[PDB]
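Student: Sharing a structure, written as structure tokens. Questions coming.
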Amino acid sequence: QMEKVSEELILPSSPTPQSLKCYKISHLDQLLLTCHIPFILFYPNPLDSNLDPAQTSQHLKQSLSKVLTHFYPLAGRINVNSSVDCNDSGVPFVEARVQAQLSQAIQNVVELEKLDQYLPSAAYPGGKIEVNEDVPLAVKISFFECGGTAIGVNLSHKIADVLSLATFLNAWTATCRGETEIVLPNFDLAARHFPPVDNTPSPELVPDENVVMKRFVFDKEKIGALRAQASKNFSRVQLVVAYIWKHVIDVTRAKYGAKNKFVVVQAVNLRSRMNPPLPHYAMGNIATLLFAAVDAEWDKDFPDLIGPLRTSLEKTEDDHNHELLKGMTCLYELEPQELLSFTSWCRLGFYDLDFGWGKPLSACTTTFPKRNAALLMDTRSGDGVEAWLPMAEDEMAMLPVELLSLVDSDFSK
């Protein structure tokens, strides 16, 4: 049970010069949704400090304001498909009080959809409030009775991938700590290497109906089991993707008939795959789609899908435009149940984000309302992998026990 305290718009601490040049929209951005990337950190009550909500909010707001001088496009408004007006309209900053302790509130989140309340605005369609598609950035801080807090961020996907979210949060937290050495964003590179195309529509998101998301947790010991069953050098992600893919194939072939192929698609950072690479601090959607597939009759063991996936990660001799056309070519003559997808928030330093009073207890997100559109995240120990997997309720139910046992709803530990 929470109550809103206030909403304000945070401006950059010095106005954006009419001179300065706002973020130019790239081709890759044009192809993305106008939905937001919803991101949530829960912090315990600090052991060093004894700061008032008011004081904690002041540090946060002043430091946001300072850092928006470098991330000024984030205070503008998006002009969909083409550009961003750097008009310093400001970032919505929401403050709430929740009548409960942190641990009590997040130790048994049965419906992950209820994490919505920690977001400052809608990320996706289908709630009571419409998405504000023009707003690049909004934030919310919720204060618990214990001293614990939650910071929710909605960053527009038309203007950022999760690497760009991380560039932003590293800068914001670091500014809040009062450091002089921030890693500065680069806003120019994206449209240089991927120039936009005129009249390109942004795709609309139509939510699917019977979808729930659960967080399936694979800890060090579980990965070890997978690693060991697979015996070659197997990384954490390959093992987990393979394992889930095997089990969603079984559900798909049992509910629906087996038809054409089964595909899995991973969205990974394109910066490090360029020849030569782009820096991690280039802002914008700079990501690519890597495909793996097995035909309809497949039915083998989960280590058998790893080949397909490893082969999938190979950087190719083919240019971006071709990679994209292949991608779209396969995606469109696929029936909706034949696609499984994974985006990764892996290895982005989210559990190191320290505003000045400690590192997170948990990082979460909200329900992307489409079947089989999953999300891989780090675990607080750097061991293990969290899979945030949305599915049709009836389909999730058909998963085997060895998988469904991994569902974890305690975010307090």
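Here Swiss-Prot sets the residue numbers for chain A, with the shown residues being 4-234, 240-421 in order.
So how was this one determined? The header says X-ray crystallography, 2.6 Å.
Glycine too: its Cβ is placed from the backbone N, Cα and C atoms.
Pulled these features from Swiss-Prot for this protein:
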MUTAGEN   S16 to A  29% reduction of activity
MUTAGEN   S29 to A  75% reduction of activity
MUTAGEN   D32 to A  86% reduction of activity
MUTAGEN   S68 to A  No effect
MUTAGEN   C89 to A  No effect
MUTAGEN   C149 to A  90% reduction of activity
MUTAGEN   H160 to A  Total loss of activity
ACT_SITE  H160  active site, proton acceptor
MUTAGEN   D164 to A  Total loss of activity
MUTAGEN   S243 to A  83% reduction of activity
MUTAGEN   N293 to A  32% reduction of activity
MUTAGEN   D360 to A  No effect
MUTAGEN   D362 to A  65% reduction of activity
ACT_SITE  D362  active site, proton acceptor
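So that I understand the layout, could you describe where these features sit and how close they are to other parts?
Tutor: The C-beta environment of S16 (mutagenesis position), restricted to residues of the same chain at least 6 apart in sequence and closer than 8 Å, consists of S68, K69, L71, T72.
Sequence-distant neighbours of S29 (mutagenesis position): residues of the same chain at least 6 apart with a C-beta under 8 Å from its C-beta are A193, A194, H196, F197, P198, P199, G292, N293. Taken residue by residue with DSSP, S29 (mutagenesis position) is part of neither helix nor strand, so it is coil.
Around the Cβ of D32 (mutagenesis position), the number of neighbouring Cβ atoms within 10 Å comes to 28.
Reduced to three states, the DSSP call for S68 (mutagenesis position) is helix.
Around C89 (mutagenesis position), the same-chain residues at least 6 positions away in sequence with a Cβ under 8 Å from its Cβ are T19, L23, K24, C25, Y26, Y75, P76, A78, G79.
The Cβ of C149 (mutagenesis position) lies under 8 Å from the Cβ of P47, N48, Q104, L105, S106, each of which sits 6+ residues away along the same chain. The secondary structure of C149 (mutagenesis position), as reduced to three states from DSSP, is coil rather than helix or strand.
Residues within less than 8 Å, Cβ to Cβ, of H160 (mutagenesis position) and separated from it by at least 6 positions along the same chain comprise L35, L36, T37, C38, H39, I40, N293. A coil conformation is recorded for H160 (mutagenesis position) in the three-state DSSP classification, outside any helix or strand.
Around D164 (mutagenesis position), the same-chain residues six or more apart in sequence whose CB sits under 8 Å from its CB are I40, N277, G292, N293, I294, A295, listed in sequence order.
Neighbour list (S243 (mutagenesis position), Cβ cut-off 8 Å, at least 6 residues apart, same chain): empty. DSSP assigns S243 (mutagenesis position) to coil, not to a helix or a strand.
Within 10 Å of the C-beta atom of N293 (mutagenesis position) sit 24 other C-beta atoms, taking all shown protein chains into account.
In three-state terms derived from DSSP, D360 (mutagenesis position) belongs to a helical segment. Taking the Cβ of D360 (mutagenesis position) as centre and 10 Å as the limit, one finds 12 other Cβ atoms among all the protein chains shown.
Spatially close to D362 (mutagenesis position) yet at least six residues away along the chain are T176, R180, judged by Cβ distances under 8 angstroms.
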Student: Since the deposited structure skips 5 residues after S234 and picks up again at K240, how long is the Cα gap in Å?
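Tutor: Those two Cα atoms are 8 Å from each other.
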Student: Note down the number of other Cβ atoms within 10 Å of the Cβ of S68 (mutagenesis position), including every protein chain shown.
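Tutor: There are 19 such Cβ atoms around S68 (mutagenesis position).
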Student: About how far apart, in whole Å, are the alpha carbons (Cα) of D32 (mutagenesis position) and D360 (mutagenesis position)?
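Tutor: With distance taken Cα to Cα, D360 (mutagenesis position) is 28 Å from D32 (mutagenesis position).
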